[PDB]
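What follows is one structure encoded as structure tokens, with my remarks underneath.
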2 protein chains.
Amino acid sequence: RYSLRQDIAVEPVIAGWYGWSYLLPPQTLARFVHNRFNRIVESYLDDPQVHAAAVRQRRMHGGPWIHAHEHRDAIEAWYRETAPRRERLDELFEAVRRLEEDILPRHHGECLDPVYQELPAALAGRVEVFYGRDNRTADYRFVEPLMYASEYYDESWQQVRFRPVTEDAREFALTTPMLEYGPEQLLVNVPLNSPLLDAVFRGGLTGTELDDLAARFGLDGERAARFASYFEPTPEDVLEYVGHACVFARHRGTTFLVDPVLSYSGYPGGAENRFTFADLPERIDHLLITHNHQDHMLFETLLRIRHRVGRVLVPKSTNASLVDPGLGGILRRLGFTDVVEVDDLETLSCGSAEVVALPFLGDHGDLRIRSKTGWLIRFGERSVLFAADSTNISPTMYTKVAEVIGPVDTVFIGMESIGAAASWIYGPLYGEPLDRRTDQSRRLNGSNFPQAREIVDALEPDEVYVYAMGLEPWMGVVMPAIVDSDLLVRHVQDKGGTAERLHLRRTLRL
Amino acid sequence: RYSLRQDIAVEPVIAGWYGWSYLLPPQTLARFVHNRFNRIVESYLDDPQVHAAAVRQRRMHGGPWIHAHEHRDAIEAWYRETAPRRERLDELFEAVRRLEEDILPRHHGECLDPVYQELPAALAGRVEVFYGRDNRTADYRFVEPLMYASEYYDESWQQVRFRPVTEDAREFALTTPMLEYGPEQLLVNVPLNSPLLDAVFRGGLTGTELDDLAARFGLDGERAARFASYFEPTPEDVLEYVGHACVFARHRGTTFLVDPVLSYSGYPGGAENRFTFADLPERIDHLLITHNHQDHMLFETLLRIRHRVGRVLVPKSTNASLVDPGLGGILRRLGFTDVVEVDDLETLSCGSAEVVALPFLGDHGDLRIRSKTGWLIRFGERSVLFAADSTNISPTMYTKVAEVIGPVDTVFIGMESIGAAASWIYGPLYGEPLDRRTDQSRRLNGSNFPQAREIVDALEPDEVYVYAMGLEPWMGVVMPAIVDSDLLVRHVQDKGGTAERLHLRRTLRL
Ligand SMILES: [K+]
Ligand SMILES: [K+]
């Protein structure tokens, strides 16, 4: 009997690209493909040189640049093979532009029933329209499950690409098409929610069982043998930090994992003491996610642990808009079948703990998005709060919050006190651009020193760690402020308590 | 041992008025008190005559008219006793006007963080602000649980008023202050979620236990004896229609009740065959509610059955706005401790059935409100759909819906094909008025004949009843089209199937 090697990664791929939340729902896919992914490809076909030149200065990583510039011929063939896809998806892009731009501004406060009469065939039956607060300006929302039911959500445009992992750091993956760039890699068509991937990550297969598996993925010849080679012979009360904003926990034998992202292992030259896919218990009872940003809920990680998961807790949103579509339903298309959505300050009991959802402000470019929460976990008398990227930009909200929830022992706050422009993530979903100087004042930032101070001062914790920092090398898949972190470590220590910025790993007494 | 008499009603009262959803959350209370309830009282103090004159023509019921005009002195004293309340609530009304009118339009697409700096003390920490789709127009939402935590939600402004019920029909109750107009009535201060009301509706008390109970409500002397007199000595597979849009169901011993409203009994001169508080099983396993309109979820009914209820299913909304605030949280303040919010086309298993939530369009004045769903219930091979007031104003939505949910046997649709102006309910929550002729085209209507036809034609049911009609006399508490109903009864019958409009009661084979 055999199992996947710790040093093979199985990378999520949707419509040619490294896979994440907003590529799943056809209506957001379409805004990205049209307004970003085609622009990146065409720009590259025209001058491979810019991209190479760009890729070479480390400091230009994260821009709209293809990292496998050597492979011009393959990329061109791929673009052209997929033209009927990019074209059926543009049919949706046009419907939506048509409704936001030609149909909705026609109306000024009267009955809207005349609109369902005029909807593009793409949207017919799949949207609801209404006025906003002024009663005169018309808006809309998608009926999400009907979208997924439509021909525009297509499971066949999904894939996984197996490849070896030889070191800690990761190259920035979001702007480069997912293809077989080397014989070590294996690109395979399967839907992301498939139970075949579950077979894989679970393992314990005989050699003939692997052949069967591999034949159900439609593999044979050398591909089937590459596939086979990715497999090797099958070999309390804790609070473990493990990377970026990901924290593991056992409490009277119930397991918790917050904002999942994990590194790999099985290769020379690692970093001592990492917490890896290999360090995981049998079952993950409760998976918690603070928001919808890749650094907090990485598809690659999630697909891998899916088979071990009990319940997923996530914050409730019903906007069913482009900028902000239902987290919970995304998780369901990924194959998670027990997902619970929690409103502000609702309380769920979890094994022997109690989990409370907390209000979470900012980090989203002052955009209309409801998928954010922090979590407070009460393990009997000790009680820990995970705040992720949430910033304290509303003076008293924390006082009022404390009045309802009682005292808190331990706090994790994230101080990416300056990060990206919000258009960097959300930009292709907008309707038209903002004028540059405005767009510029709309950032994704974590709490800085003063804000962070006032969080601490209003919750009176005895322990106070700062995470979500983006230090660990493997976060490079997807992505001054230290001055501030340190200001805070001293503040909290000077006031008679433990504090510490986190990097790489840490056991902690629970 | 004793129990409440079937012929005593226990009427919900918030801040002086017959109690319902939008009076619960302080932010909506405040819009109603200021923009409607004060206007009604003052107008009456000035000329009791208009009101009497108005009350006397039946056809003017439902307008802004006080029904107990004889009792001028009492009403005046009540108004003046409660001035410090109406004044602390105006402090919130002003905060909100201030933020919608002075603060939010100042901003044009830049960072909003400067706003939490300027928030009225009333809202400090209790709101979140953001841009809408155009990215330039600022909007907001309340953090609902912090509102309820605030001094503006005040349980002490809540009450119940016991009174006898001597006949089927009910006088229109929403526009007249809840006071003791007669020695038969008993007005009592207790919070609506109180477990003391549960004691009452449960009953089985000894006479000394009633005295104890009555002493915990702070009663004695003649009041305690009136209270006591409201008590008398303690005395399969069904599908029961029972009134308006309320339908009961047993299936392999699990009980369901949809859109609850019930009549009373124990008085001469009733209507034979009513389904009453007395006809109810021991336990209500699953309570379903399609939307947030009083005709579909009457506080009076709900408070009475609270103690017998298992789970409440309700549609999910996160708008946490004025026009549309969280149904689920309202139910929690009323004392329901197991409430589940269901998104479009999510499926919950319920005892031996499966309940699916269905998209629901219209009936809400093209306003931004997410609290609406129909329910499909699968009892094994028979499968029944409750559509309430939802109108088929989107051509294909029903085709697409059917494609996902499979075939349906039985259908209840509501054909109040013309009803009220939407400002009649929602009017006091708006920011300013619409110009009259516009407001006029924004109605709350059920499906008419053609729309209804196309629902039937796309679901192919064998049975098809029309409800939500507002026939039953007791609906008068809170509230041409028959031509259309009948058109539909014939249509469905001519195409080889059962059809029928419902009135008063009906057993049905399940
Ligand atoms: K599909
Ligand atoms: K309160």
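Using Swiss-Prot numbers, chain A covers 2-236, 250-493, 502-532, in order.
Determination method: X-ray crystallography, 2.7 Å.
Placed from the backbone N, Cα and C atoms, the Cβ positions cover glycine too.
What Swiss-Prot annotates here:
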BINDING   A:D309, A:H310, A:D403  Fe cation 2 binding site
MUTAGEN   A:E430 to A  Decrease in activity. Interacts strongly with the diiron cluster
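Feature map: Swiss-Prot annotations on the structure.
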| residue | record | Cβ contacts under 8 Å, 6 or more apart |
| --- | --- | --- |
| A:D309 | Fe cation 2 binding site | A:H258, A:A259, A:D273, A:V275, A:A482, A:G484, A:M489, A:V492, A:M493 |
| A:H310 | Fe cation 2 binding site | A:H258, A:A259, A:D273, A:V275, A:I303, A:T304, A:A402, A:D403 |
| A:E430 | mutagenesis position | A:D403, A:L458, A:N459, A:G460, A:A482, A:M483, A:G484, A:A503 |
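The Cβ neighbour count for A:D403 (Fe cation 2 binding site), using a 10 Å radius over every protein chain in view, is 28. Note that 8 residues are not built between A:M493 and A:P502; their Cα atoms stand 17 Å apart. In sequence order, A:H258, A:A259, A:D273, A:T304, A:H305, A:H307, A:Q308, A:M311, A:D377, A:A402, A:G428, A:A482 are the same-chain residues whose CB sits within 8 A of the CB centroid of A:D309, A:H310, A:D403, the residues recorded for Fe cation 2 being left out. If you look at the deposited chain, A:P236 and A:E250 flank 13 residues with no coordinates, and their C-alpha atoms are 23 Å apart.
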